[PDB]
Structure formats: structure tokens, C-alpha cells
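**Student:** Shown below is the structure under consideration.
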Amino acid sequence: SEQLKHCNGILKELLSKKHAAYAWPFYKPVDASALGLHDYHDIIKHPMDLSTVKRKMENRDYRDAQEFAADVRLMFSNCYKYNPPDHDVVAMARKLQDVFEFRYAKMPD
Amino acid sequence: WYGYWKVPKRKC
Ligand SMILES: [N]
């Protein structure tokens, strides 16, 4: 579908060098043990990250654009839930989500 | 912003 091509384009942009300075914490699943975040999976019940969204897009797991958007926003919501708002990862999340939301709002009819 | 953490999640 046309809308899922738009989603795939957004995903390509989120993973591109253009945004790499702030997108990189979202490239792969949070490795809680490696980062010393031993409470992460007590707080975040449904982890999400861009490599998982990419795999689901490639396997045509998204029935529509709404399902894709729900995973992307889940990613950002997990970051806002786990991390205090003054932590740098939150400023990075907000910049990346600005990129996402403004382009997602251009979804072709 | 420089691609790594000085302190994970908290400090670039
Ligand atoms: N930092």
C-alpha cells in the first residue's frame, strides 16, 4: 500500500546519517544489562526499537500505517517512561520524534 | 550527540 511506502520512507529517514547523532540509541533493542539499567525490564513491559520496526516492515507484519506508527510511538513512550526528562536520551528522543511526527503527518490520502 | 554515552542514557 501507498501509506506503508510512506512509512517505509520515514523509517529510512530515521535510520539515515542525517539523524544519526540522536537516533543511534534507538537503532537496536535496549541492552539493559550492558548499560547497567537493571530495572529497565521491570519498568518497560513492551520494548521497541527501530531494528524491530524494520524487521516487521520487511516481513510485511504491519497491516496498515497505524500499526507501524503505534510501534514507533511505543519506542518513544518507553524512553519517556524509563528516563527522567532532563536526561540527554530524552532530548535526543524528542528531536527524533519531531522528525517522525512531522513526516508522518504528511501521510498521502 | 557524539555517538556514545559518558553515562548511559543520562549524559552524552
Ligand atoms: N555527555
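Just so it is clear, chain A uses Swiss-Prot numbers, and the residues here are 347-455, in order.
Determination method: X-ray crystallography, 1.6 Å.
Here the Cβ of each residue, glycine as well, is placed from N, Cα and C on the backbone.
Below, the features straight out of Swiss-Prot:
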- A:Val376 to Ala: Abolished binding to histone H4 acetylated at 'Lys-12' (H4K12ac) (MUTAGEN)
- A:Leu381 to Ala: Reduced binding to histone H4 acetylated at 'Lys-12' (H4K12ac) (MUTAGEN)
- A:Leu383 to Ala: Reduced binding to histone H4 acetylated at 'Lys-12' (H4K12ac) (MUTAGEN)
- A:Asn429 to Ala: Abolished binding to histone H4 acetylated at 'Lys-12' (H4K12ac) (MUTAGEN)
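I'd like these features described in context: how deep, what's nearby, how far apart.
**Tutor:** Same-chain residues at least 6 positions away in sequence with a Cβ under 8 Å from that of A:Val376 (mutagenesis position) are, in sequence order, A:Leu383, A:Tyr386, A:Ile390, A:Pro393, A:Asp395, A:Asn424.
Under the three-state DSSP scheme, A:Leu381 (mutagenesis position) falls in the helix class. Taking a C-beta cut-off of under 8 angstroms and a sequence separation of 6 or more, A:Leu381 (mutagenesis position) has no same-chain neighbours.
The local packing around A:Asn429 (mutagenesis position), expressed as other Cβ atoms within 10 Å of its Cβ over all shown chains, amounts to 20.
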